[PDB]
Amino acid sequence: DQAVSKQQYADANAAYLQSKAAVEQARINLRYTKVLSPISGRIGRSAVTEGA
Amino acid sequence: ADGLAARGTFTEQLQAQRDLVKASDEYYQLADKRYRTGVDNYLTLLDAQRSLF
């Protein structure tokens, strides 16, 4: 019913999407900590043990 | 002489007042033209309507 501007809605929606991309780019690092295997196959031995 | 002074001054007073009404109506039309494209609210358009009234 147009109680706020279309432009202020566009700016707030831009802030929404521009913070949602920051959540994506900060979730990429949590996916990097659990080190996913890049390809399927037979793994050798762990060069670094836990703690290093 | 009262009637002569009032007939002498009310033409200038109403010319000034009609120029005020015309300037406030142009300000309302420009606030409407900012409202129609979307950069301005509806409450500021209503403030311009009430200054016109």
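Quick note: numbers on chain B are straight from Swiss-Prot, i.e. 387-439, in order.
Header lists the method as electron microscopy, 3.6 Å.
Each residue, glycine too, has its Cβ placed from N, Cα and C.
Quick look at what Swiss-Prot lists:
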- B:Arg420 to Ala: Abolishes complex formation (MUTAGEN)
- B:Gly424 to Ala: Abolishes complex formation (MUTAGEN)
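The Cβ of B:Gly424 (mutagenesis position) lies under 8 Å from the Cβ of no residue that sits 6+ residues away along the same chain. Over all protein chains present, the Cβ of B:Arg420 (mutagenesis position) has 16 other Cβ atoms lying within 10 Å. Annotation note: B:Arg420 (mutagenesis position) sits in a helical segment as assigned by DSSP.
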